[PDB]
Amino acid sequence: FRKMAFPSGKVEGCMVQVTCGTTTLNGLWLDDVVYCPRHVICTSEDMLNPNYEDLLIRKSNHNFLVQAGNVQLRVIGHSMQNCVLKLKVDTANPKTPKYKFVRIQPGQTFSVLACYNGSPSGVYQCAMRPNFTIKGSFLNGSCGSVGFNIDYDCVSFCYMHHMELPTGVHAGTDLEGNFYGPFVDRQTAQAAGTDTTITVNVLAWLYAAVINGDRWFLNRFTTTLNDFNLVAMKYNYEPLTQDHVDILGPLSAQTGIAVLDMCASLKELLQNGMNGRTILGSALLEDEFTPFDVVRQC
Amino acid sequence: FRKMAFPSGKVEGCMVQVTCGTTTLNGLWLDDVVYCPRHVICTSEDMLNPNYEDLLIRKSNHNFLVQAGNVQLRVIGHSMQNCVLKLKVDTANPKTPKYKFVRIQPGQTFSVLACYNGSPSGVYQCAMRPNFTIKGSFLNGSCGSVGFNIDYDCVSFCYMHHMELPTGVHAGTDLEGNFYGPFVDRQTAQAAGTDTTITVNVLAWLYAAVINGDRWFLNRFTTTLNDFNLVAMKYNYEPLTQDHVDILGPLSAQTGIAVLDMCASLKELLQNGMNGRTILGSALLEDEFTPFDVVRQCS
Ligand SMILES: Cn1cnc(Cn2c(=O)nc(Nc3cc4cn(C)nc4cc3Cl)n(Cc3cc(F)c(F)cc3F)c2=O)n1
Ligand SMILES: Cn1cnc(Cn2c(=O)nc(Nc3cc4cn(C)nc4cc3Cl)n(Cc3cc(F)c(F)cc3F)c2=O)n1
């Protein structure tokens, strides 16, 4: 059991570089439109406090350099949709996959294709945090990198990377250009709210632990859903809903461990700690696998 | 720090399915050759102790079903090299990247593209353990999945998955079909061998922690490599090689911390424990990030 991303090839074939002045970042090329963060229209003067409609009106198509590898694509139109810029180009992307734009919920996971100057460099899994940040791996030049899931040949893009907060966590938008979380596309210090732990994911990963032979944390205690929720809340864990319990059923049935029983084991983990021990090789409770992630991998 | 894989696209375009009778697994299509585990020529009652020479002589090109999705690639030649089959097909793969075949050492990491029936399903980072196994994530149908690194536009293939051992770890070969470790391609319980901690990578992780301003564990001492190696073994850590010292060069230069001084620091952590303290947020020392991996994530 390891963190596992979707194969990135369908997204690699869409990554380009977008430049405006000395400002450069990554864009997503689908059919005849390139999508990228609007921040690219900022000179370093603008970055601190942009008025974007103002900066945009003062721009022309020829102010946009789009490169796809070696070839420069010519911009025939531009528009802004929230924090996303859309550049119409004269040429369709022959590698466009079947795709959708979706907005994800906290707790859900996705694969991130980190890219620099329109070149893919790495792929990994992240979760949307309850506080709407993501704990990614991103360096200068990563702006515009995207996150996605794949289902039967369809790429559902759900994230476009914008910025890193002071704490080192990451903030960005969906592909309609709306931020996840209370952030703005301005170069100013922004804090996120207090984060909480994705309880249903921890339960899923506990079930992974059992499928993979790691069982030391199971107990014979039991608990009601409400009494587990009281303890979870006390520990800044998200509450567990009946929907979450239902979604855990296939894992429960697989291992023969009732959901409320796995809740009782987790309760004890919260109250006692792991007493030096590990689960699935981790000293910490892991909350970035979903029940689907677990099922798919197991 | 996160475990990060290379983007998988260049390898996704090389994945095929190979089937002999009803036995089926994944193959790798580069130019006009498909490479796959020779295990594919075993029927069920061959799997336990195959005679691969014997099984192969009975084979013709027309026994091999190779498919790129639903498209069949006609086989026009076949041969066996150590534990891999090579099938010459009549079409050069237009998605072939620039590539090489490499044999890695323990400690080196690589991306694995897990595949089922020729269809890629996931990608993740693995390190080669000192006992020549990997701690992968693989189900039934994953045989023939490959591990790789990408350096610029060149894919270096280093691993072809064969089998899961009784403890749940994985064993396979390089792309010349030579197993990593004492294993054989027979469906027989084989035990891994006692594993050890990858010292070179723990050192890289300590350098990473220094780069990030986390440096309490830096002590005031130095060591010879021999002394360090002798102590290392008493704590089930791997001894360092000359090549290890060399691959730590960039990190040593970036931090100003001589390799042997960092060895002295690690030695104290071995002999004294962590004093209820952490490094990069953690009480456990990470041994699956190579010096290259750390440089990649920090700069
Ligand atoms: C360490 N890190 C982690 N993720 C990121 C992502 N990221 C980034 O890549 N770039 C940013 N600013 C830019 C600077 C440029 C310099 N040139 C020559 N071109 C540049 C283009 C960009 Cl986008 N930022 C900062 C940032 C980006 C935004 F989109 C935003 F709204 C506010 C911000 F403060 C950044 O975080 N870096
Ligand atoms: C749980 N797990 C993790 N990795 C693996 C890999 N793996 C695999 O995928 N297949 C194997 N045997 C086969 C059975 C087949 C049944 N049909 C219809 N077709 C089959 C093809 C294969 Cl390869 N094995 C076992 C195995 C494979 C080898 F290549 C070998 F040399 C020894 C072995 F014991 C396997 O481990 N499963």
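Per Swiss-Prot, chain A residues shown: 3266-3563, in order.
This deposition comes from X-ray crystallography, 1.8 Å.
Placed from the backbone N, Cα and C atoms, the Cβ positions cover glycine too.
Summarising the annotation, Swiss-Prot assigns active site, for 3CL-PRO activity to A:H3304, A:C3408 and lists experimental evidence as the type of evidence. Among the natural variants that Swiss-Prot reports, A:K3353 to R is described with the note: In strain: Beta/B.1.351. As a natural variant entry, A:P3395 to H appears in Swiss-Prot alongside the note: In strain: Omicron/BA.1, Omicron/BA.2, Omicron/BA.2.12.1, Omicron/BA.2.75, Omicron/BA.4, Omicron/BA.5, Omicron/BQ.1.1, Omicron/XBB.1.5, Omicron/EG.5.1. Here the residue is the original one, but Swiss-Prot notes a natural variant at this spot, A:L3468 to V: In strain: Zeta/P.2.
Only A:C3408, of the recorded positions A:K3353, A:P3395, A:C3408, A:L3468, place a Cβ under 6 Å from an atom of ligand 1.
A:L3468 (variant position) is 39 Å away from A:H3304 (active site, for 3CL-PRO activity) when you measure Cα to Cα. For A:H3304 (active site, for 3CL-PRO activity), the number of other Cβ atoms no farther than 10 Å from its own Cβ, over all displayed protein chains, is 22. For A:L3468 (variant position), the same-chain residues that are 6 or more apart in sequence and have a Cβ closer than 8 Å to its Cβ are A:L3505, A:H3509, A:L3513, A:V3524, A:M3527, A:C3528, A:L3531, A:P3556. A separation of roughly 35 Å, to the nearest angstrom, links the Cα atoms of A:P3395 (variant position) and A:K3353 (variant position). Cβ neighbours within 10 Å of A:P3395 (variant position), excluding its own Cβ and spanning all shown chains: 21.
Non-local contacts of A:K3353 (variant position) by the CB criterion (under 8 A, 6+ apart in sequence, same chain) comprise A:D3297, A:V3298, A:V3340, A:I3341, A:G3342, A:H3343. For the recorded site, A:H3304 (active site, for 3CL-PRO activity), the DSSP three-state label reads helix.
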